[PDB]
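Trainee: Mind looking over this structure? Questions follow.
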Amino acid sequence: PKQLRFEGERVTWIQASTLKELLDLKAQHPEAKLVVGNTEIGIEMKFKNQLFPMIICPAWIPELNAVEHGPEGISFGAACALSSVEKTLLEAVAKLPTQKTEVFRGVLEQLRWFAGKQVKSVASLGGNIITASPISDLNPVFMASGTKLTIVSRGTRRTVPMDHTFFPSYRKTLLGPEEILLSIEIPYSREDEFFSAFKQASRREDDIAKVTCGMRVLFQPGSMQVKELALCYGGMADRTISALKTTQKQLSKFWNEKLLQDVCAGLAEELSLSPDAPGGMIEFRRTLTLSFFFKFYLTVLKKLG
Amino acid sequence: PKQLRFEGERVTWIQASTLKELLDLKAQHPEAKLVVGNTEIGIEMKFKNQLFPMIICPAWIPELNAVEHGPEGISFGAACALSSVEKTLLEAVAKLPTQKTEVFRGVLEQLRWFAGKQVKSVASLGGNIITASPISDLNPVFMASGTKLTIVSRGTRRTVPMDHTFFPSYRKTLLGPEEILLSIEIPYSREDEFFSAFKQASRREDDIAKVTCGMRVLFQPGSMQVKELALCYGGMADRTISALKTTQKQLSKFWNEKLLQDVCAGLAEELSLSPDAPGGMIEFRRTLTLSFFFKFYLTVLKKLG
Amino acid sequence: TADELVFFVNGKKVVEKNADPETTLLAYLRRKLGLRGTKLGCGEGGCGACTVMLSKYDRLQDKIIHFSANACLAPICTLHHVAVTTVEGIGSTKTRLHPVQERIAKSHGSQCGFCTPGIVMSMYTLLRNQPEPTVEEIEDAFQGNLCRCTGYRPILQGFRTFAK
Amino acid sequence: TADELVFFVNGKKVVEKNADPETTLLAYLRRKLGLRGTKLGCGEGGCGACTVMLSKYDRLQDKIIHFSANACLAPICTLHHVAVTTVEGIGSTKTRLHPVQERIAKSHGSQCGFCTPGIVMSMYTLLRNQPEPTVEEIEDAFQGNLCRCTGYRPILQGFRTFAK
Amino acid sequence: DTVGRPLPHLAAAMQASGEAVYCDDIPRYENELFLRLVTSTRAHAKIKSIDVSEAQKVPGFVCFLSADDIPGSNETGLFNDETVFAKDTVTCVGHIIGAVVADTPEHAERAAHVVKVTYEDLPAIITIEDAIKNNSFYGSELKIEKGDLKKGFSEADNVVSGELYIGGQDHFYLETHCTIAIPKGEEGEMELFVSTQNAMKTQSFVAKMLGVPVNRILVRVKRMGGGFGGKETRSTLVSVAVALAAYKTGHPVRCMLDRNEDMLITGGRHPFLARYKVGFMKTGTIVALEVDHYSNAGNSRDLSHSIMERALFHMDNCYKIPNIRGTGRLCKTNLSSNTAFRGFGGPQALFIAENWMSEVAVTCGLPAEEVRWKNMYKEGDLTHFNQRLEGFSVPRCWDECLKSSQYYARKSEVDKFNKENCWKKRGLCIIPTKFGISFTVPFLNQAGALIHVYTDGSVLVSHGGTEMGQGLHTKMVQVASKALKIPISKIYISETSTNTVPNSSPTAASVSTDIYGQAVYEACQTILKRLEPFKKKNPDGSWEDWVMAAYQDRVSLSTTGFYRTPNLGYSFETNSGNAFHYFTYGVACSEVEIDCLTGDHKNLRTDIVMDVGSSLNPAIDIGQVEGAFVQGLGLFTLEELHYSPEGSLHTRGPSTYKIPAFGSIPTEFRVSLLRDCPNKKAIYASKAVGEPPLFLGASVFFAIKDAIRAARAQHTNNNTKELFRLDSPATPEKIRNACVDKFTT
Amino acid sequence: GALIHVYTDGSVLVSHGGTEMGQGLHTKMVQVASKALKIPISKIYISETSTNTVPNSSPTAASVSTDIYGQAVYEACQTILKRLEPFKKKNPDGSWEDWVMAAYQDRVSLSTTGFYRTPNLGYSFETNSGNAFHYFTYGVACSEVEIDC
Amino acid sequence: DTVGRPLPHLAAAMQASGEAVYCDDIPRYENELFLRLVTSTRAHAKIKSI
Ligand SMILES: Cc1cc2nc3c(=O)[nH]c(=O)nc-3n(C[C@H](O)[C@H](O)[C@H](O)COP(=O)(O)OP(=O)(O)OC[C@H]3O[C@@H](n4cnc5c(N)ncnc54)[C@H](O)[C@@H]3O)c2cc1C
Ligand SMILES: Cc1cc2nc3c(=O)[nH]c(=O)nc-3n(C[C@H](O)[C@H](O)[C@H](O)COP(=O)(O)OP(=O)(O)OC[C@H]3O[C@@H](n4cnc5c(N)ncnc54)[C@H](O)[C@@H]3O)c2cc1C
Ligand SMILES: Nc1nc2c(c(=O)[nH]1)N[C@H]1C(S)=C(S)[C@@H](COP(=O)(O)O)O[C@H]1N2
Ligand code: FES
Ligand code: FES
Ligand code: FES
Ligand code: FES
């Protein structure tokens, strides 16, 4: 395979055959748009009337399609189709002990009533992440689990866990102008670690006001005493957000009725929407942030007591 | 104006701006086809399935369009439209003494129920001559009058009166591979010089068996004693022919009933057709060679007695 | 590495960048320019259905010259810097008919109509050269145009009105 | 100085020498290749009317892989060395209908018929991957296809006959 | 003879192979151009300027079209209150200002986006509540009133009042609006290929815009990829635009709307606001009813008045109410003009009836089935509009549905589930429908046909009806085959066209099978009479031979057929005369399961029993019942249109507007056609089936409402006889909010 | 055969089996329908000949087209006139347009076939009897020529 | 009433302007192809090969 060049009335397309080409091209043209499945770029160009005079397609590059099993979890090249991620995670879930697949099963739950086969067969993992939609069903799960992102440019390579700081403002991520997301490692579940993922079954605006979440609790060995707690939400702001103020207060508390009530009060306050917040459904959305946590609360108890 | 070059699937066309270009091109590519009006070539290419991979169009060249009045007659560039030839000759005829326009009026007679204005506006003079159709209405008149032809290639220039030798075989003329017809001088009529032109009002085959003629007599000063006699016929052979054997016998004879009979007998014999000559109409064509001469014979008497 | 052919059709510039020497003006008008008023009747110069007017500045004569031609036989490659006028170039029922078009129509000079543009263009050409023709000029203008429907009488009767 | 795009549609080679990056596969099928079985329903990946199958040799996996895609969102410039199969690729009333096409037709799974090629292509793709699917695989194959006429029951009853 | 047989849609095999041609599948002419509409982005504003400089720079740009290029008339619409192109002011977000013409659809799209318009905003009215407050209505109040309302209310034990809202609906035909216009270049002649249910009005509106007689315009319709009412009048928005570009350029022009344009521009189902008051007895028996309806009509009249008439005709549903007053107003608003949608105001008014009927039963502490059955009309009863109900078959459908659904046994198991579950509840509801059959404007109830027999014995049928998936042409071929007594393989329907059948009513009102059936039947009787002499001369010969003998004896093998629906003419003064030729009846039972923590729900089971007379085609009719019902479940539970406070639609594609999916339908889904109930009033004893079953999708709404009731008993109140307001669509937002608990508080 | 439609604007569309080849059949048919209907020729149009409007037509031939299609068109016009008569009586001083619209609104069909069959034809080559033609057209010409012998 | 009157052919004005459409004047579809007959050059003969 060799690099291909296509030229239109308005757009120049380069099909990169190799990671090195991709990173060289990206450093020569930092404003160039990566396109993989085009399930978002195609919408942006058609409906939001964006024009990207220069596009690079990295879909051929072997590194961006690699599926790897490591000690920490399963890594997926950023160009892996959602169907491939789903197939891999289904196979992992069937093979591994339940205790190690809490996050995998959370990923799969968000993928359940996602798009049809036609979209999942071409929509990429990295594309969903870097799209950075406020209502992405995947970024809450990745944020809650601390999914590790490998991010590369010419010279530079760095791995970071996904956290609140990765999505600084609307539709924006923590990548430089010349950077591309290489791979994503979805972690194994530890002992005393539990996870859930929930979603509003219906959006009403294109990219706001659909509640979706990823929830993780890690307990002290053999106990019900909180060691770590992460509650991450889409649909509640112009970005994926973490309820950090609420969960920080629950560190070294016990999983009881008192925790339930303290989290709900923290959530109701930390994630409160103004009456004219974009997207409306103000009461419903509030109720969902609390009801979803209740769902997580009861599921965790069943996984314990 | 500059030379233009057009390239198609099968044909390369060169529009020459200049005599020099024409002659250089013609020497470099002796097989190249000159096209002016295309009223013959277009028929040849469409209906007789000729292909000429290389065409030169000399219509722009000023020499090939030049109308000149000399002491001997009126010269026309080979590219002059028949309509221009006709307009010039009508103007000459209205202005000059009848005695000087016997040939001009014979040219005009052949042009009378020729094609329509659309054809005469683009069909060239040199084109009709070099076509060399056995039934050309013009070549008999030119042959009978001894119309002078200027013929040029690179280096070479030569003027010849048109005679029997100019059309050696079917569709062929006495030009070299590299030669073009430059101009044509239609002569003034002399004292004691008389001319007629006649034609069959109807062809039945595309290029044979339509009788057409040009007839010239030159008498000794003030007499009825034949000095020169030229009887030229189309439609009687695969080429324009002259009844030389018949007319040579009449030299220094008198324009009487005895000459009438002698010429008719010469004609009937010299121009005899075999029963299955191409184009048929054997009796009719015979009858017309004689009836046309009779018409000339009587008209000459009226111009005299 | 080929030259551009530039001509005009009905007052409008045609730049052809890949002219084929074998392309007749008829083919070009109908099938390139989509001007279907000019008709194929024989393709051999005898019927005149394809008659159009041509116009050029004559580098010899001075003058702009106007003359009729058979589009079926005119190679486009002869027309560089030539102005073409077809039947749609002179008038229409959408806008206004030329007097020639109106008079052939009202005089019953058109039956099937297929010869009409050709005959219209021959008459038009005559008028553009000679605005006040004789009756004799008028009948001799059409030796190139055939009509199978009318028997010709109405057409000359109608155009006769342009004379004297 | 542009590269040629080479792909296949219904077993037939397409060489595009001037590919425009903005050209969707839908536009290409319909308006370039004249294959109008594949339909526009939304142009945003929601309805599946434009579903086609795609096939490639996977340079990682080994294998030829088959998968459905939305033609409305697939840039042609992603399809270099990819084989496209549309509804006309699998069967016709002129030749022979594929069992998928026959069964949706006879089971009353087609009313206006506008969604039918897309639904046919989703089922087809499922069967090309799994010749003996479960009933569960069959209902879940269509999350990407919308039908406004049928209320879906007849389609699933028809295709249910492929299971077990 | 295939009448009563489950014969598949004639085109179904070709639709499955992608060989069936829809408007945009027709091949382009070499010189064919593409049009894109330029549309308002303000709800109410003055147009201050239109700038096309940047559009003129798009490659392939041909021209921009506006009100000033129109040769005839800019005045359009059903009541002449629309423009083809807005000139001074725009009056909704979808409002058509102009159109770009280009050489490809991609260039037309690029050029249209870059057309810049300048506005000065004006006071806008968007909601029904805005329109009531501003007295912004078309026309005056419509009203049907029977009995004595003071007095009925005096006699009543209990009186419940309330307000109810039902949102609109996007048609979501898979094939969007599409027109090809071919100008001939002679005498203003134009030929149009259109995805429309109304070839006649297309023809008229195009002729009107062009200032040209109707005889110059030929409109042709082969098939639509769905219509559902959406193409009955609104198609002309595209058609006239495209006729204009054709006239102006002299080239063929086409346009097919992208989903997002179609949704914004072409209008949908009328949102209804109802204020109601019912008087009843402790037993459940209704004694008085008062309903004021308000429809959100949008920015023109269109079919809004007729829709409101059909709503007043259906405010009874299947219940005898001795004292009744129904009124309706049409709200003039700065939204895209709303139009026909399967049901034509019926579902709205039937939803309002079943709502107060649900509240009657909760107030009386009675079982819902009991209260409905006891209030039900009997055979021979008059309606509030004084039309006798002959062959009222709801009781048969009811008892048959109870039996087949095993209602009473599943009522127990629903209560068992609810006793045993805390955060999930089940609901169960049985619901009747009746739907009146005819256009309510009597003059639309006319139908023509044209039949030709060719000398090979093959038959070509043409009628005024259009195919949009409902299998009209299939049913017409079945009718002609039975009438002519020849195999269906001898008869062909090609297309609908204004040069074969003139002046045709829109394909609408569920009456097409009825009226064109009859017109075709009549044409076939004419043929049969003409062929009868030859049939006698040669009694053992073939159809082919009789036809050839008829040709050779110079007997015409071509005839028109015409039908006019008898005995129709209702008067809103007098309250008398028949509004409908007959009623189609049905009953559905549905069970759902709600997730009280999410508002999410499962459709567990639905049983339908429909009275469709003697079905001409069981397979087609069952498919209409199922398709309609699923469109109703969409209406009542899933589909929600959403606007900005400035009146701009947000929901403009399948990602933001959810029509029912494969996985939306009831897990167990049973439809039965009622046996031995022939209809005297229609062709071969059949009944209209297109629109009547859609409202039966409300059984899902009221099953959901029952489940919410159980969640409310679990976590909110101890008051059984509690009423709470649940608007349509009952989406997860509305369901969840109604399940008041420790979380909602 | 013939088929005529009156649209609701009062505009008329005529279709018959005859084809136009320059002889002015459509012109003559429009003249006949204008006369029979009693409306100006500007209200009537003939578009084309087509097998889906008029089936089984004989070739446009034998000089009989004006004769036979003239009759069929005439007959279709009589049917339109009968159907419009009640509305003409209800509004004797109204216009064609109003009578047509009133007809449409009362659900009267404004579409009809027309058919004509030449009577009394059937010649036998055995018996040498029965009419071969409906009638004969007659004429006389005098010509003078000059020949060139 | 024009019967008996010298009314010009209805299409005569459009024939004179070249606006009247004859068969080859109809526009070509983008995918429209062209046919040419292959014809005998012999009056009576057996076809031996094409
Ligand atoms: C019908 C439909 C339904 C959908 N439903 C859901 C849903 O329910 N929940 C949900 O969360 N999402 C949903 N999506 C969104 C979808 O999953 C994403 O659009 C998709 O994964 C993006 O991937 P892509 O390969 O098509 O990216 P593209 O459109 O090609 O690109 C997306 C963005 O990512 C950038 N990009 C891609 N790869 C890299 C790289 N590795 N490094 C840096 N930048 C990169 C591109 O520049 C671009 O800005 C839906 C989409 C469709 C069409
Ligand atoms: C329908 C119609 C009617 C006609 N009727 C008659 C008629 O009644 N009587 C009659 O005699 N003819 C008649 N002709 C023939 C007509 O006169 C010739 O076709 C015309 O004169 C040829 O000129 P052209 O410019 O069109 O030649 P082209 O077609 O351009 O060329 C003619 C031939 O001459 C050659 N040629 C042209 N110029 C030169 C040159 N300067 N030097 C060397 N070779 C040259 C070309 O190479 C070609 O071989 C008729 C033609 C048509 C179309
Ligand atoms: N497939 C299909 N079924 C359909 C529709 C449609 O567009 N497609 N429209 C419905 C509506 S709105 C009506 S009024 C009826 C009308 O056609 P009919 O009179 O032949 O039932 O079809 C109904 N069923
Ligand atoms: S077509 Fe007959 S002269 Fe050109
Ligand atoms: S009118 Fe018919 S050929 Fe002239
Ligand atoms: S057109 Fe609807 S998904 Fe492609
Ligand atoms: S059959 Fe009409 S959309 Fe499915």
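The residues of chain A that appear here are 224-528 by Swiss-Prot count, in order.
Recorded method for this deposit: X-ray crystallography, 2.1 Å.
Note that Cβ sites are derived from N, Cα and C of the backbone, with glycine treated the same way.
Swiss-Prot lists these features:
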DOMAIN    A:229-414  domain 'FAD-binding PCMH-type'
BINDING   A:257-264, A:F337, A:347-351, A:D360, A:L404, A:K422  FAD binding site
MUTAGEN   A:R335 to A  Promotes conversion to the oxidase form that utilizes molecular oxygen as electron acceptor. Interferes with normal conversion to the dehydrogenase form by reducing agents
MUTAGEN   A:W336 to A  Promotes conversion to the oxidase form that utilizes molecular oxygen as electron acceptor. Interferes with normal conversion to the dehydrogenase form by reducing agents
MUTAGEN   A:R427 to Q  Promotes conversion to the oxidase form that utilizes molecular oxygen as electron acceptor. Interferes with normal conversion to the dehydrogenase form by reducing agents
Trainee: Among the mutagenesis positions A:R335, A:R427, point out the residue whose Cβ has the most other Cβ atoms within 10 Å, with all shown protein chains included in the count.
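Mentor: Top count of Cβ atoms within 10 Å goes to A:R427.
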Trainee: Let me know the DSSP-derived helix, strand or coil state of A:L404 (FAD binding site), please.
Mentor: strand
Trainee: Near ligand 4, which of the recorded positions show up if the criterion is a Cβ under 6 Å from one of its atoms? Options: A:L257, A:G260, A:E263, A:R335, A:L404, A:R427.
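Mentor: Not one meets the Cβ criterion.
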Trainee: In the structure shown, which of the recorded positions A:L257, A:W336, A:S347, A:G350, A:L404 has the fewest Cβ neighbours within 10 Å?
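Mentor: Each of the recorded positions A:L257, A:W336, A:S347, A:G350, A:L404 was scored; lowest Cβ tally within 10 Å is A:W336.
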Trainee: Between the Cα atoms of A:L404 (FAD binding site) and A:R335 (mutagenesis position), what distance do you get, rounded to the nearest Å?
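Mentor: Spelling it out, the Cα of A:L404 (FAD binding site) and the Cα of A:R335 (mutagenesis position) are 25 Å apart.
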Trainee: Do me a favour and check the Cα-Cα span between A:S347 (FAD binding site) and A:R335 (mutagenesis position); whole Å is fine.
Mentor: 16
Trainee: For A:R427 (mutagenesis position), which of the three DSSP-derived states applies: helix, strand, or coil?
Mentor: coil
Trainee: Counting every protein chain present, what is the number of Cβ atoms, excluding its own, within 10 Å of the Cβ of A:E263 (FAD binding site)?
Mentor: 19
Trainee: Taking ligand 1 as the reference, state which of the recorded positions A:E263, A:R335, A:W336, A:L404, A:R427 have a Cβ closer than 6 Å to one of its atoms.
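Mentor: If the test is a Cβ under 6 Å from any atom of ligand 1, the answer is A:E263, A:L404.
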Trainee: Using Cβ atoms and a cut-off of under 8 Å, determine which of the recorded positions A:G260, A:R335, A:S347, A:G350, A:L404, A:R427 neighbour chain E, and list them by sequence position, or give 'none'.
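Mentor: Out of A:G260, A:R335, A:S347, A:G350, A:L404, A:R427, A:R427 lie under 8 Å of chain E.
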Trainee: I'm trying to understand the geometry here, so how far is the Cα atom of A:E263 (FAD binding site) from the Cα atom of A:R427 (mutagenesis position), in Å to the nearest whole number?
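Mentor: Checking the Cα atoms of A:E263 (FAD binding site) and A:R427 (mutagenesis position) gives a distance of 18 Å.
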Trainee: Determine, to the nearest whole angstrom, how far the Cα atom of A:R427 (mutagenesis position) is from the Cα atom of A:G350 (FAD binding site).
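Mentor: On Cα coordinates alone, these residues lie 22 Å apart.
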Trainee: Translate the DSSP assignment of A:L257 (FAD binding site) into the three-state scheme.
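Mentor: Its secondary structure by DSSP: strand.
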Trainee: Kindly assign A:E263 (FAD binding site) to one of the three DSSP-derived states: helix, strand or coil.
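Mentor: Where A:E263 (FAD binding site) sits, the three-state DSSP reduction gives coil.
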Trainee: Round to a whole number and give the Cα-to-Cα distance in Å for the pair A:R335 (mutagenesis position) and A:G350 (FAD binding site).
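Mentor: A:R335 (mutagenesis position) to A:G350 (FAD binding site), Cα-Cα distance: 18 Å.
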Trainee: Is it possible to get the count of other C-beta atoms within 10 angstroms of the C-beta of A:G260 (FAD binding site)?
Mentor: 27
Trainee: Please report the distance from the Cα of A:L257 (FAD binding site) to the Cα of A:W336 (mutagenesis position), rounded to the nearest angstrom.
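Mentor: Cα-Cα distance, A:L257 (FAD binding site) to A:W336 (mutagenesis position): 27 Å.
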Trainee: What Cα-Cα separation, expressed in whole Å, is found between A:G350 (FAD binding site) and A:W336 (mutagenesis position)?
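Mentor: Rounded to a whole number, the Cα-Cα distance is 19 Å.
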